[PDB]
Amino acid sequence: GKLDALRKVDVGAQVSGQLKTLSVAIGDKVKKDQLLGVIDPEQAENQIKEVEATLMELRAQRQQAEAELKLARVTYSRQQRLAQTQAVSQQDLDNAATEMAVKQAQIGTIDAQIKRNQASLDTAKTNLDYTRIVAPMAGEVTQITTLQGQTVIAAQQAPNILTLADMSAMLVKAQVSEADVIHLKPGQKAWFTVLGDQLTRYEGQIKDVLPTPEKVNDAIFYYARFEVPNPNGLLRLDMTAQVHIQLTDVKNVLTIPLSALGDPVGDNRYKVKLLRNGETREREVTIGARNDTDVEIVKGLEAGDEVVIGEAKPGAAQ
Amino acid sequence: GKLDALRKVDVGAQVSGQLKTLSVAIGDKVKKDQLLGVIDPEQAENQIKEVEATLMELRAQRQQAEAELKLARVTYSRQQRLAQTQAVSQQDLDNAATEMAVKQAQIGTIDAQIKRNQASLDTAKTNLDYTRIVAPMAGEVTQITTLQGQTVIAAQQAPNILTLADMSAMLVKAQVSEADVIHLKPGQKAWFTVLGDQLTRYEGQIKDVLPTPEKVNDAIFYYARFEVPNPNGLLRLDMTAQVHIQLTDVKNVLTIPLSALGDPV
């Protein structure tokens, strides 16, 4: 069994630029959305000042139309007030009511520009946020691939500045062989131990099985995972771990000691037993399940029959 | 015999951006067009608001020409109503009717702009849909190459976010040797069994033979496929499977065991 963190992340950054600083050394805890490294932000500040200058430009250009609208409006009312006395035709009234509509449209046409550029301002600011890396999730820093002061560019692979892992629950990769994967029903109880502490058993429920195998040349293997609690700060990553995965909990069922059983043919299993008569007799027994010390016998021998652990002899009374 | 899913599809994304979330867990079932991961969509929303602001701009600029068209039209009819009594020659009638054609063309010239920009709006929105990955087909999530929170860039090769596979039925890769490939007529009946269950026969029709061989150093090998049903969720991917393909059964005829044969010449 291989060992790893419950969750792990390879943090990166979208933008190119020199890495001016990296505030955190490895081994320090970091809370979510904490500041990390800081890529150079001079350029983004430049486009921001540029866009703000554009908004100022429209801020004045609107101020022009604001005055022309006053001119057209006062001209219109000043025409109508004389126009109740039938001023210089309805012609000029149509020359006044329409121009005011034009100046009215102009200010809105400018407001749309202020709208699109303020909308662009978010596009300007959003690039600036990319320069300042923040942690997606809590967990002490593991490894720093990108050392401080290195130039970096991101037009291809996402750069690997650093990595993170949540060391509070150590998932295990128990690579059970393909020969036994057919069993291994979920929720079966299992335990494991590490080579370095010899005898300090850990245990828990099996969680699930990974659909995708990865071979080591010969023999396919399939993983399985637990969820062991990790206090004390022990259990380093990728530590070797011997794993005992509960195969089954059969009960109220007999098992035959290995020393006594006979195995005719290659499937048959003679087993001499003492009888109530006191005369021993063998019985063929069906056994598939087996342990290091015993073979499980669900069927083949009546309970309480004595069995000849040594020098077994069919038809031979003790 | 190697074993694999009836269909398997890797999934990518067309756009760069931090992966804010990946709601699916591995082994979960997913129906077609279900939402999966979500790359950050702030940018696409920005271009969307920008384009909508442009449509607002033309929305007013058209309103201007709408007024000028009223002016030119009222001026024209008010010229013609006098013109039945011979107003100021046909000269001003030509100075009026032509202007109305201009104001007429102007609004259409603007409507074409509203058309091209509404057409551009689909170009804006379509990028936003790329940010939200959806599953091409039903299946369970076999693997997640890309863990949550990783930065990803699609300026080059399509990233492998997560693979999918359909396990409703299992296909087998039965690699028959090149020496025997000349036989093996399609539809010949065959069966197989896994090493891990010892004795539990599966069986079915052979489907076909793959045209393109792949080799393991020495000796070429050609594949063949079945289509075994998969009840109860058994048979993990890439499980080893011993495979018996059927040659002919001529009968009513003796066959000598090879153990004691004598073969002079």
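The residue numbers of chain A are those assigned by Swiss-Prot, with the residues present covering 54-371 sequentially.
So how was this one determined? The header says electron microscopy, 3.3 Å.
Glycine is no exception: its Cβ is also placed from the backbone N, Cα and C atoms.
Feature annotations, courtesy of Swiss-Prot:
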{"type": "MUTAGEN", "residues": "A:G353 to S", "note": "2-fold increase in susceptibility to macrolides"}
{"type": "MUTAGEN", "residues": "A:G353 to A", "note": "2-fold increase in susceptibility to macrolides. Does not affect oligomerization and ability to interact with MacB and TolC, but changes the structure of the MP region. Does not stimulate MacB ATPase activity"}
{"type": "MUTAGEN", "residues": "A:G353 to C", "note": "4-fold increase in susceptibility to macrolides. Does not stimulate MacB ATPase activity"}
{"type": "MUTAGEN", "residues": "A:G357 to A", "note": "2-fold increase in susceptibility to macrolides. Does not stimulate MacB ATPase activity"}
{"type": "MUTAGEN", "residues": "A:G357 to C or S", "note": "Does not affect susceptibility to macrolides"}
Distant-in-sequence Cβ neighbours of A:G353 (mutagenesis position), under 8 Å, six or more positions away: A:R322, A:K324, A:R336, A:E337, A:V338, A:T339, A:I340
Cβ neighbours within the same chain of A:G357 (mutagenesis position) - under 8 Å, at least six residues apart: none
For A:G357 (mutagenesis position), the three-state class that DSSP assigns: coil
